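Asker: Starting off with a structure, shown below.
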Amino acid sequence: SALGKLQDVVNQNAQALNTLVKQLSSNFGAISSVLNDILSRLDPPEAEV
Amino acid sequence: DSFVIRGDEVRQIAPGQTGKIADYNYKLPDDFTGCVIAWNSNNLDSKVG
């Protein structure tokens, strides 16, 4: 734990990037988190929503 | 835009509709602004034969 100050910065940046990646798997109330599934399953008036 | 249609086809004169005269006779855009006007004309546009 001698170099914990640099490792904290590296871990915070990597964990923030991982959280930003994992936010793509959330639908945020939509029917799916994949844009291709929405564009292939729905007409554009509801796929727009 | 003036035409004569059936009574059940008046729902197809609208943005974002799936339907028959919407696809092959008269299509409205998704960003359509304006008014659709419909009234019964059985006394004028109909014959007993």
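Just so it is clear, chain B uses Swiss-Prot numbers, and the residues here are 398-446, in order.
Here the Cβ of each residue, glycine as well, is placed from N, Cα and C on the backbone.
According to Swiss-Prot, the protein carries these features:
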VARIANT   B:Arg408 to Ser  In strain: Omicron/BA.2, Omicron/BA.2.12.1, Omicron/BA.2.75, Omicron/BA.4, Omicron/BA.5, Omicron/BQ.1.1, Omicron/XBB.1.5, Omicron/EG.5.1
VARIANT   B:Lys417 to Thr  In strain: Gamma/P.1
VARIANT   B:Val445 to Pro  In strain: Omicron/XBB.1.5, Omicron/EG.5.1
VARIANT   B:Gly446 to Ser  In strain: Omicron/BA.1, Omicron/BA.2.75, Omicron/XBB.1.5, Omicron/EG.5.1
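How buried are these features, and what lies next to them?
Answerer: B:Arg408 (variant position) carries a helical DSSP state (H, G or I).
Counting every protein chain shown, 11 other Cβ atoms lie within 10 Å of the Cβ of B:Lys417 (variant position).
All protein chains shown were included, and the count of other CB atoms within 10 Å of the CB of B:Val445 (variant position) stands at 3.
A 10 Å cutoff on Cβ-Cβ distances gives B:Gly446 (variant position) a total of 2 other Cβ atoms nearby, all chains included. Classification of B:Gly446 (variant position) by DSSP places it in coil, neither helical nor stranded.
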